[PDB]
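I have placed the structure first, in the form of structure tokens, so that the comments after it can refer back to it.
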Amino acid sequence: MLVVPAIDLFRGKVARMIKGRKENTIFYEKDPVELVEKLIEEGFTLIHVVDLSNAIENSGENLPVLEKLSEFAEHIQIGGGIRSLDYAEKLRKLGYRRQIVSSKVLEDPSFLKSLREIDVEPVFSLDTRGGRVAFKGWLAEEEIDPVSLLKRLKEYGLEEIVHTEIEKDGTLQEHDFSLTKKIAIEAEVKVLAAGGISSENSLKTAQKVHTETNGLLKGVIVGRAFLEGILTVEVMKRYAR
């Protein structure tokens, strides 16, 4: 299956905001380009990159790094404030075909079709907690059943998502793959599992669910555990294949 290393970029540097809080931001002493280059060399074919400068500060400070990383764009799925077709087109020109989107799709689902018109694969970031859809701007919404939401978006062309159980990294618990499996099978969508991916058991389990779902669960995304060295590249590679 796929084992996708993930890194956040903020002001040109590899970063991480603890439990999604900007007031608690940390920077890793690792060059973003050398890091991605090493991952490509170690055999990883897909890397998850999030431009926090664009997402949080509406800043283009990370563009130069993303342009230097365009050399590996075919192996990168990029996210971070992608809310307009003009910006999606710019990233696609740089080679980023796989783009992570979320809030814009909830506001205007036709955005999905529009992205496909410029040959972008819109990967919807589905955030959940306790099995319920949990998005910053949709906390009062009547429907918060994951499968229900996805079925609605498939009518608009949705085919793949990143399913993140958002509280796992904070509660120091591992991913609950039963939910991911249910979403994959019932909504019939391709899924990359995220959140609580910090142990070999989680990788072992994901590989099993990868099989039980006949491939719908494409693999997992390793973020905090990857950058913190909790999950070594050796172990990650063992399940990459």
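Any Cβ shown, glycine's included, is placed from N, Cα and C.
Per Swiss-Prot, the feature active site, proton acceptor maps to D8. For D8 (mutagenesis position), the count of additional Cβ atoms within 10 Å of its Cβ stands at 25 [all protein chains shown].
As annotated by Swiss-Prot, active site, proton donor applies to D127, with the evidence given as a curator's inference. Sequence-distant contacts of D127 (active site, proton donor), defined by Cβ-Cβ distance under 8 angstroms and a gap of at least six in the same chain, are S102, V133, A134, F135, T164, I166. DSSP classifies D127 (active site, proton donor) as strand under the three-state reduction.
As a published mutagenesis entry, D8 to N appears in Swiss-Prot alongside the note: Loss of activity.
Looking at Swiss-Prot, the entry for mutagenesis of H48 to A says: Decrease in activity. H48 (mutagenesis position) falls within a strand when secondary structure is assigned with DSSP. Of all Cβ atoms in the protein chains displayed, 23 besides its own lie within 10 Å of the Cβ of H48 (mutagenesis position).
Quoted from Swiss-Prot, the note on the mutagenesis of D51 to N is: Decrease in activity. Note: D51 (mutagenesis position) has non-local neighbours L9, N62, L66, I78, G79, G80, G81, i.e. same-chain residues 6+ apart with C-beta under 8 A of its own C-beta.
As a published mutagenesis entry, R83 to N appears in Swiss-Prot alongside the note: Decrease in activity. Sequence-distant neighbours of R83 (mutagenesis position) (same chain, 6+ apart, CB under 8 A from its CB) are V101, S103, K104. According to DSSP, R83 (mutagenesis position) is assigned to coil rather than to any helix or strand.
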Integer Cα-Cα distance in angstrom, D8 (mutagenesis position) to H48 (mutagenesis position) = 8
